[PDB]
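Notes for the one structure printed next.
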Amino acid sequence: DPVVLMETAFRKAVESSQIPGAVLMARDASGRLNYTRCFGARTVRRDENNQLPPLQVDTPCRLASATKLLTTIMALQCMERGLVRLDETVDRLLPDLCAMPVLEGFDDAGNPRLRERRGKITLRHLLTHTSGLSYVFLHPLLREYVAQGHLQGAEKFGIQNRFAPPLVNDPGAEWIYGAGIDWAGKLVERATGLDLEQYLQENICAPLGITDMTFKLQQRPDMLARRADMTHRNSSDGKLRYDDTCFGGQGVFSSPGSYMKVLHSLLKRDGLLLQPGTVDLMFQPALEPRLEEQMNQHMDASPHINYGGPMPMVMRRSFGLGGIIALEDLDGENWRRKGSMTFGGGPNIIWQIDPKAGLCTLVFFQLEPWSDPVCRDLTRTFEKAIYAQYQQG
C-alpha cells in the first residue's frame, strides 16, 4: 500500500513530464529489504532513433557534492593505515593550505585586508567544514575578492584556481560549507602518492566489486556511451531542458547502484571499506556546542540553500565526517531517526544511512537546480513509504 502509492506517484511524475526519471534504492543490514526501482529516461534529449534511453541502476550519473562521502572514506582509510592522525596538523601534507592567509575584508582603497591564520588545521576541521575555508560563491568577502580579480596572482605560483582562494575564518571558529573535502583529497593523493582516480579504484571500487564509479569518465568510453545527460528545470515554465556544461569534493561519476554498494557496506559494518569502529566515528556529531548552535542557526535561516533537502526545514542537526547528523527523529518512528547521517548532490541526489533503524536509501536524479520542489516531495514520499513497509513488515 504505501510503496505502491509511492511508485504511483513517480510513474505519474514522469508521465506528466515533471521529472526526467529517478532511481530509488533501499537496502537494510539483514538482507530482508532490497528495494530497487527504475523510473523514466536518463536524458530529456531524444536519441538518434527518436527514443528516450531509460534511467537504469547501471547508469553513470554526475554525483557533484555526493562525491564528498567517497573522499571522506578515502581520507579515513589513510588515517586507518596510519598515514594521518585525525587531530594532527595538515602542515606536513598540505603546506599550501597552511600558508594561506585569512580575508578580514577590504580597505577604503578597495585593497584586500589579510591576516595570518590562528590555530591549526586537522583532517577533522577539513572533513567537518570547520577548516575556515568557504566556497567562493557562498561567502560575501570571497565573492567580492573574486570579482575585483584578486586570484590573478595564482597563475605565477602554479596555484590551482580551486585551491587559490583565502580562508574566511580561523579553524574551528564556525561551520562554513567549503573546499575542505577537495583539500582532504589532496592530502590522500599526497600521502599515498596515488591520484584520486587510481586510489578510488584500488581502495573503494575494487573491494566492493565496482565498475560504474570514476573521476575520469572520458577514459571509460564503455561508461561514457551509457551516461545520463543533465536536465534543468525552467525557472520560467517549469519545463525540462537539456544542459551541456581530479578533485575530491565533486569530480565523481557513479551509477545509482554502485553508490548504494558503498552505503550498504557502511550500514552492514562489513569492514570492507573502513573498520566498523572508524564508521561509528563518522556518525558521531563532530561539532562543538557553540558550532552545533551556529550551524543550525545558519541552516534554519538558509532555506534558499537547504543542505537537508527532503529533511524538515527547521530541526536539530550536527555534522560528522561525511555528512549531516539528525540529532532528533524526523517523524518519530514513521521516518528517519536520531543519528541518521545524510548528504546530497546538486542534481537532486540524496543519500542517507539510518544506523538506528538499520536502513540506507538513495534517490538518484539527474535534474538541476538543487532542492527542486517536485524532487524534494517525491524523495520525502519514497523514504517515508519505505520506512512504512519495513516497520509493519
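Per Swiss-Prot, chain A residues shown: 12-256, 266-413, in order.
Cβ atoms here come from the backbone N, Cα and C positions, even for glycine.
The number of other Cβ atoms within 10 Å of the Cβ belonging to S76 (mutagenesis position), over all protein chains shown, comes to 19. Secondary structure at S76 (mutagenesis position), taken from DSSP and collapsed to helix, strand or coil, is helix. Under the heading active site, acyl-ester intermediate, Swiss-Prot lists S76, citing experimental evidence as support.
The 2-methylbutanoate binding site annotation in Swiss-Prot covers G366. Mapped onto three states, the DSSP output places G366 (2-methylbutanoate binding site) in coil.
Taking all protein chains in view, 9 other C-beta atoms sit within 10 angstroms of the C-beta of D12 (mutagenesis position). DSSP gives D12 (mutagenesis position) a coil state; it is part of no helix or strand. According to Swiss-Prot, the mutagenesis experiment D12 to G carries this note: Strongly increases simvastatin synthase activity upon overexpression in E.coli; when associated with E-26; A-40; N-60; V-86; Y-161; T-190; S-275 and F-334.
As a published mutagenesis entry, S76 to A or N appears in Swiss-Prot alongside the note: Abolishes enzyme activity.
Around the Cβ of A86 (mutagenesis position), the number of neighbouring Cβ atoms within 10 Å comes to 27. Where Swiss-Prot documents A86 to V as a mutagenesis experiment, the accompanying text is: Strongly increases simvastatin synthase activity upon overexpression in E.coli; when associated with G-12; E-26; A-40; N-60; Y-161; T-190; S-275 and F-334.
Swiss-Prot lists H161 to Y among its mutagenesis entries, and the accompanying note reads: Strongly increases simvastatin synthase activity upon overexpression in E.coli; when associated with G-12; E-26; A-40; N-60; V-86; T-190; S-275 and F-334. Taken residue by residue with DSSP, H161 (mutagenesis position) is part of neither helix nor strand, so it is coil. In sequence order, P123 make up the list of same-chain residues 6 or more apart from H161 (mutagenesis position) whose Cβ falls under 8 Å from its Cβ.
Under a cutoff of 8 A between CB atoms, and with a sequence separation of 6+ in the same chain, the neighbours of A190 (mutagenesis position) are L144, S145, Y146, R173, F174, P176, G269. Mapped onto three states, the DSSP output places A190 (mutagenesis position) in coil. Where Swiss-Prot documents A190 to T as a mutagenesis experiment, the accompanying text is: Strongly increases simvastatin synthase activity upon overexpression in E.coli; when associated with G-12; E-26; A-40; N-60; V-86; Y-161; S-275 and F-334.
Within 10 Å of the C-beta of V334 (mutagenesis position) we count 11 further C-beta atoms, all protein chains included. One mutagenesis experiment named in Swiss-Prot is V334 to F, and its note says Strongly increases simvastatin synthase activity upon overexpression in E.coli; when associated with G-12; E-26; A-40; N-60; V-86; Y-161; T-190 and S-275.
Separation across the 9-residue hole in the deposited chain, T256 to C266, is 17 Å (Cα atoms). Taking the Cα of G366 (2-methylbutanoate binding site) as the reference point, the closest of the mutagenesis positions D12, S76, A86, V334 is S76. The shortest Cα-Cα distance from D12 (mutagenesis position) to any of the mutagenesis positions (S76, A86, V334) is found for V334. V334 (mutagenesis position) sits 22 Å from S76 (mutagenesis position), counting Cα to Cα. The separation of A86 (mutagenesis position) from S76 (mutagenesis position), Cα to Cα, is 16 Å. All protein chains shown were included, and the count of other CB atoms within 10 Å of the CB of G366 (2-methylbutanoate binding site) stands at 19.
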